[PDB]
Amino acid sequence: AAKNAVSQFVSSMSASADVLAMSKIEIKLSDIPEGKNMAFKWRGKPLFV
Amino acid sequence: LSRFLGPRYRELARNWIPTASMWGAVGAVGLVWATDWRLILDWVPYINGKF
Amino acid sequence: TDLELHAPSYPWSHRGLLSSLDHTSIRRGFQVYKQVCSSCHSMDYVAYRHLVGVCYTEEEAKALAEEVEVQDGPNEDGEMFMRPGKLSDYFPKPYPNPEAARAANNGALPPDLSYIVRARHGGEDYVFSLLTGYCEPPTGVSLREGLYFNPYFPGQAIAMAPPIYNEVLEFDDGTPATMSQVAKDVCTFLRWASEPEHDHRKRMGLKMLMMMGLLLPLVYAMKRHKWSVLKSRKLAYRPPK
Amino acid sequence: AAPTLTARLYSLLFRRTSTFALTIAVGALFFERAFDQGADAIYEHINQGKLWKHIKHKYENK
Amino acid sequence: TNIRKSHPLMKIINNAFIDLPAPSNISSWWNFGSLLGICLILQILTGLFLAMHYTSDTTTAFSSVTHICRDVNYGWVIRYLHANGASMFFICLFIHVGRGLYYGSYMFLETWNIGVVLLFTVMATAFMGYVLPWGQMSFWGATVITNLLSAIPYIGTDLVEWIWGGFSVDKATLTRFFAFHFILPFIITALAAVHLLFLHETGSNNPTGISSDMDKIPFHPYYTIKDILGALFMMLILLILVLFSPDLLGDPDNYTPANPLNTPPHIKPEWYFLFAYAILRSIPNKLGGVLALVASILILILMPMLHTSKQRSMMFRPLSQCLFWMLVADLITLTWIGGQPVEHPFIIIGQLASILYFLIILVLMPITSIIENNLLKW
Amino acid sequence: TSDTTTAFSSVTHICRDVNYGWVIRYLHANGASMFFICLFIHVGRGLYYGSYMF
Amino acid sequence: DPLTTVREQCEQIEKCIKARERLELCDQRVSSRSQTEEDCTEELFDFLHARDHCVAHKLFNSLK
Amino acid sequence: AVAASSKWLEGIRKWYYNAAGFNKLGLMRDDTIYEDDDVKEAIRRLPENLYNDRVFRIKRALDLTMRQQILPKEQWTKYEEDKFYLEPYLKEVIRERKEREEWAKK
Amino acid sequence: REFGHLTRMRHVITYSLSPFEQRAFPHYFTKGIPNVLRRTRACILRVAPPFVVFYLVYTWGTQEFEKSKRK
Ligand code: HEC
Ligand code: HEM
Ligand code: HEM
């Protein structure tokens, strides 16, 4: 009985945090132009493509 | 040291290495369940608690 | 591996201990920013509600809100119209977005001017020594098409073009508008913007050195007259012979 | 025997706790107005001019 | 009858500080425990308004701080209390811990071990706090340490994703760091009523070593009016520093606004972690470095079991007096070195200085105490 | 968020947006409809078994 | 303008002439051959530091 | 272990006696030891004239320290007039403890 | 562990005096000043030598870093 009630609390505030879905699975295909390294506010640290 | 040197403390040690061994085994296995430790949760495929 | 020059120390009228900021170099310093610096730099944290009692009277700076009218947002059926502006409104920002700056200014985003004082080693004497410095390139150093030489700047080559010289501005008073005094009255305006607290707190540090003074040798007296019983006791030991 | 300042001071208002407690309340009241006035004045005189008051006479009564 | 004695509630405060035996010759170096008690208590009342008006969001992270300074009534006063009342807290704590060692105070097994747990707990609270303001040093400490706990042999990879609550620092960051930096104070006011309950059964020590039951003295009024004088003298120093020269201690790199892109030129921490940073940087490789940084807090525990002496404390011991001062002089050479680049000549002194922190404790104080025993025949 | 024009949308995003938040919102709203159940029983009994002489 | 008058007044003291003497010696050697390495930024740095140190005591007096 | 150097061991022992400073408070070497469970036993095996003295040399030299002073120079405990009063009662509490412990071993 | 149960003690006497019958500063500048003297004297022969060393290394290290860039 004491298993689920803690397995759920472990993931409530974590496990992609529920705000991480958008650009790891995102469909942008390099909004950055050719030859430049533009920074995106995704992946926590800026994403570069 | 010398207060603890003897055969009787070594005998208690070999008598209660069952206690230490079971204590450590239970603690180690419990430390897998407690922190959602997938890395040993997979060493046995019998606990499919990850949904 | 290049060395950096450190600005010296000057005798400001607000330098230490108990001395304040004279509100005339600041009254004469917004204008030097207003008619020179602003069309590129932002002052977003700084708003017109602030200057009601430091440099200008309430309506005197109110009239500076009508000089430029800011673009507005959503209102009824004809939004994106223009409003004359009032007391609340902030220092109008030059571009639509900051990303326009790299377009016109060679890919060099201008630093904001709200904290430029505190964010630098040196302080209000690094900026002043920057302004009058601009010098000659020595023998044997190449530069880009759009770069300038300054022995204070860490790279020794800055995009910005010297914005102060003789007869740049007309002071409303008639003091000789010279490079030497325009630079000083800019280094005074920005400092007060970095802190609006620099003068209120020099006055709570003098009325407190007096409460401590009165109360910190009266607790010492009580303490001393409980430990005298304890500090003047003699003692025996005659044992049985 | 000669009347010391504290000799008649201890008799009148220092005995029980009661007048020992009245004066502590009243003592601060006759103290805060004197202490407030003579503290700001030195702030002005040390560096007068520079402040905003000593120039705003340029804008008064037209 | 006597009310205090017979009431069920007053009966408890009467045995704790009104009426307990206390030694006659207690000095002023015994005043710091109560200062810490005072010091801990400011930080919770301050830190209340810094979340009440505080906003937990990623986009406003830099801007929430500069906002609260000017707009909020009496906000410029209270903000610099939280940052300056926490550099006080760490100078009444290296004085307290140092004092006990000199006078042999670690022979309380119960209380010298509940105290080394309190020393890890307040290190953590401080190190989240630097990382809330977000500006171009909070971010560039966070990467350094957070990355390096990824060199754990089998678990390090799995941990940096949980604390991030994402790939990396993200909006969730305000949610967690605030969450764990908020929690920490309230576990520390619990291990302090237990740190003191194990001491009410032996009483205090005194700067002589010998045990003194033939002249005790109550605790009132003799150390409840020496403790007040102490605390007042302290409000005086804490207030010279925020109404005259607040900015003397920080670094002018913090302000530069929130940018992932920009490069901080000269990374380095706040002044009371600069002896930790000089250890980690002194040794090649990822895995051996983290082990040399936990070693020091963990070394205090080997304390009572290295004691070789007939006397307790260093008061009557000349030879062992001198070393004391060496360990201290050599913890001032790890604060200067750690706030600079690796350097051409700063690597050789820089990692000679560190081992010695280790050599004296583990080899030279046990040996030297024996020559004292042998030299006056025990 | 104690924003007078941000407060209501806050609970509206929590009871949609995050993992298991719909459970926790309702335990907090219902677990005090019963803490107030307990009170009326623990009190009324002390007016049966003479429990005020304490 | 008042700065323009004082700079040469403050260059008069011999604390700043010596480093000035040093600047020319390498300056002509560098320009004599395009094969030299030194860039006189260093010898420049001594001269400005000494000059601008002595300007500080006075310029605020000789203002308005 | 040395004989011709035993003059030097005496020389270093008279210097370390003065550098440590319990004689300026009147104490004696046995007054300073640390009281554990084995020194707490050997104290209640003392006659009464020896035990009463020890409680006055420890109360007069813990009052001079509350006042941050030291006793006049004519009353300093000399080197060749310190008598080890608690030594013999302490070798005996110890060697009776090595005996109760090698019985549990054999 | 209260006052009536701590130790046993014999033939000794004490001679206190009131607080309202005496003075708090008998001799303030004639005793305190020679006092601080013997104190510090006796002890600043084993507290200073360690801190001279940190000064010698400090001046040797900034000297080297400076002359490796500025020739
Ligand atoms: C649009 C032209 C322009 C003018 C005219 C102008 N600024 Fe600048 N300002 C800039 C740019 C561009 C930079 C630096 C951007 C960079 O180096 O990336 C800058 C930098 C600065 C700096 C910091 C200098 C440094 O070294 O970091 C200050 C302060 C400043 N501006 C304020 C002013 C002041 C004061 C004036 C009037 C003397 C002024 N601006 C006039 C665009 C301008
Ligand atoms: C030993 C106790 C504490 C220490 C040492 C400590 C330390 C710090 C430090 C060093 C900062 C850096 C911020 C700056 O530089 O201005 C900070 C920020 C902060 N602290 Fe604490 N703190 C303590 C207790 C608390 C408590 C109890 C709270 C309760 C809410 C709290 C809440 C905050 C908050 C909200 C910030 C926000 C960052 C900012 O506003 O600058 N702290 N703390
Ligand atoms: C929040 C942190 C702490 C608080 C509030 C605290 C508080 C106190 C207080 C109030 C005392 C009362 C006795 C006195 O004032 O001398 C005391 C004693 C003591 N403390 Fe702490 N302390 C803290 C941290 C530590 C740490 C880190 C240690 C590390 C070893 C420690 C070890 C001791 C010891 C050994 C004593 C024994 C007193 C003696 O020698 O007589 N404490 N402490």
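Numbering, chain E: per Swiss-Prot, residues 2-379 in sequence.
Determined via electron microscopy, 2.9 Å.
From the backbone N, Cα and C atoms, a Cβ is placed for every residue, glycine too.
Now, the feature entries from Swiss-Prot:
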type    : residues          : note
BINDING : E:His83, E:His182 : heme b b562 binding site
BINDING : E:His97, E:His196 : heme b b566 binding site
VARIANT : E:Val123 to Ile   : In strain: Ryukyu wild boar 6
VARIANT : E:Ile184 to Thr   : In strain: Ryukyu wild boar 6
BINDING : E:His201          : ubiquinone binding site
VARIANT : E:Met215 to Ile   : In strain: Japanese wild boar 4, Japanese wild boar 11 and AWB10
VARIANT : E:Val295 to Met   : In strain: Bulgarian 2 and Meishan
VARIANT : E:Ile368 to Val   : In strain: IB9, IB14, IB16, Sardinian wild boar 2 and Ssc3
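Structure coloured by features recorded in Swiss-Prot.
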residue  : record                   : DSSP (3 states)
E:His83  : heme b b562 binding site : helix
E:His97  : heme b b566 binding site : helix
E:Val123 : variant position         : helix
E:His182 : heme b b562 binding site : helix
E:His196 : heme b b566 binding site : coil
E:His201 : ubiquinone binding site  : coil
E:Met215 : variant position         : coil
E:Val295 : variant position         : helix
E:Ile368 : variant position         : helix
Q | Pairwise CA distance, E:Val295 (variant position) versus E:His97 (heme b b566 binding site), rounded so that it is a whole Å | A | 21
Q | Candidate with sparsest Cβ neighbourhood (10 Å radius) among E:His83, E:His182, the listed binding-site residues | A | E:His83
Q) Which number gives the other C-beta atoms within 10 angstroms of the C-beta of E:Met215 (variant position), all protein chains shown included? A) 15
Q.
So among E:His97, E:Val123, E:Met215, all listed as recorded positions, which is physically nearest to E:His83 (heme b b562 binding site)? Use the C-alpha atoms.
A. E:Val123
Q: Just give me the nearest neighbour of E:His182 (heme b b562 binding site) among the recorded positions E:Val123, E:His201, E:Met215, Cα to Cα.
A: E:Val123
Q: If we count other C-beta atoms within 10 Å, could you say which of the binding-site residues E:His97, E:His201 has the fewest?
A: E:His201
Q: Please work out the number of neighbouring Cβ atoms within 10 Å of the Cβ of E:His196 (heme b b566 binding site), leaving out its own Cβ.
A: 18
Q) When the number of other CB atoms within 10 A of each residue's CB is tallied over all shown chains, which of the variant positions E:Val123, E:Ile184, E:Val295, E:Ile368 has the maximum? A) E:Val123
Q: Using E:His196 (heme b b566 binding site) as the reference point, find which of the variant positions E:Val123, E:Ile184, E:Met215 has the shortest Cα-to-Cα distance to it.
A: E:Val123
Q: From the recorded positions E:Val123, E:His201, E:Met215, keep only those with a C-beta under 8 angstroms from any C-beta in chain H, and list them in sequence order.
A: E:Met215
(Q) Applying an 8 Å Cβ threshold (strictly under) against chain I, tell me which of the recorded positions E:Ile184, E:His201, E:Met215 fall inside, in sequence order. (A) E:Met215
Q. Of the recorded positions E:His97, E:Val123, E:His201, E:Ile368, which one sits closest to E:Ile184 (variant position) when you measure Cα to Cα?
A. E:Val123
